[PDB]
Amino acid sequence: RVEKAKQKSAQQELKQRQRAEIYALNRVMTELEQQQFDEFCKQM
Amino acid sequence: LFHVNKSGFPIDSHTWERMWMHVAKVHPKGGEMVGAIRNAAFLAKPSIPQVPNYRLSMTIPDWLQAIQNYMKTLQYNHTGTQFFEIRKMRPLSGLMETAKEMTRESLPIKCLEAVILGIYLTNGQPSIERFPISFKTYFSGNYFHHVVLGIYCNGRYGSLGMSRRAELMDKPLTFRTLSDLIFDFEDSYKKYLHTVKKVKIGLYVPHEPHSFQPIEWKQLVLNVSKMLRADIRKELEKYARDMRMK
Ligand SMILES: *[C@@H](C(=O)N[C@@H](Cc1ccc(O)cc1)C(=O)O)[C@@H](O)C(=O)OCC
């Protein structure tokens, strides 16, 4: 109903927070791999 | 090396803590990078991509593009922890349950996960034939294994997949022969300064919902280090002809 949509469960909130952390981490690790790739392309 | 989540979901504490311990080592900024994420008061919630749904106004190439776009939006997984365990000799029906879990969790994936997800999302179109294509390559002192999902339909070859490199995954359904597809991958690898060591072609993957046979990954294996391109072509074309005769 109205009330249930206002506030997710602790479990739902944790799952969403972990997914946000996974994507924040994937962004920085993708950038790091892209930098190392970009660097190597110029060093050849 | 990379870790695999062998705890399923919810991810257990050991697997979660190990994920962060690993990236603190790999990333130059170490614990500073990790703390900036783990201790953030607020993190942006990534949009959840909709699972592709076929519509009558799609051609087969359109549908393959929708599927590939979904996998691209999940993103290639550079976290160092593969989130979905794929035992590639498991019965297909069990791998399809894992593909369903990928669509529910909506997390980054790597190449093998993308093959399984690509099978799942094309099971509803029996005119699309799917078969794994594997490469062992050498780059900068180390060896790398990679798999993509080969596609055959109406006299053309293409592929679906995921890779950290843009040219090692999806290929349009415009290759007139299997060899032309394989050599496009080889030329892509060579532009990335990889050397191809082995090519493996699997069997067509059944579409039926509860198939209990494993995927066959290496019906044809080519060790290409001392093979001429003309001889690689002859073997691939003989094998492709056998695929199409059933
Ligand atoms: C298979 C996979 O993701 N393969 C990698 C292969 C690769 C390509 C290019 C470079 O430079 C390095 C490695 C990919 O396509 O990104 C996947 O399931 C896996 O985990 O393999 C580990 C290499």
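We number chain B the same way Swiss-Prot does; the residues here are 48-293, in that order.
Per the header of the entry, the method used was X-ray crystallography, 1.6 Å.
Keep in mind that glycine also has a Cβ here, set from the backbone N, Cα and C atoms.
What Swiss-Prot says about this protein:
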- B:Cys158: active site (ACT_SITE)
- B:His193: active site (ACT_SITE)
- B:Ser210: active site (ACT_SITE)
- B:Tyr123 to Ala: Reduced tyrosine carboxypeptidase activity (MUTAGEN)
- B:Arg134 to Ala: Slightly reduced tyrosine carboxypeptidase activity (MUTAGEN)
- B:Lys135 to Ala: Reduced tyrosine carboxypeptidase activity (MUTAGEN)
- B:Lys157 to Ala: Reduced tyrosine carboxypeptidase activity (MUTAGEN)
- B:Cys158 to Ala: Abolished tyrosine carboxypeptidase activity. No effect on binding to microtubule (MUTAGEN)
- B:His192 to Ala: No effect on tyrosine carboxypeptidase activity (MUTAGEN)
- B:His193 to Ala: Strongly reduced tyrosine carboxypeptidase activity (MUTAGEN)
- B:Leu215 to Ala: Slightly reduced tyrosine carboxypeptidase activity (MUTAGEN)
For ligand 1, pick out the mutagenesis positions B:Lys135, B:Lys157, B:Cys158, B:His193, B:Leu215 that have a CB under 6 angstroms away from one of its atoms.
B:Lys157, B:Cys158, B:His193, B:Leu215
Looking only at Cβ atoms, how many others are within 10 Å of the one on B:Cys158 (mutagenesis position)?
23
What remains of the mutagenesis positions B:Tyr123, B:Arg134, B:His193 once a 10 Å Cα-Cα cut-off to B:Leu215 (mutagenesis position) is applied is B:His193
B:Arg134 (mutagenesis position) and B:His192 (mutagenesis position), compared by Cα position, are separated in whole Å by 15
Within reach of chain A, those mutagenesis positions of B:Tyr123, B:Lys135, B:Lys157, B:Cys158, CB-CB under 8 Å
B:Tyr123
Relative to the Cα of B:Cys158 (mutagenesis position), which of the recorded positions B:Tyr123, B:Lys135, B:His193, B:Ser210 have a Cα no more than 10 Å away?
B:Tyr123, B:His193, B:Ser210
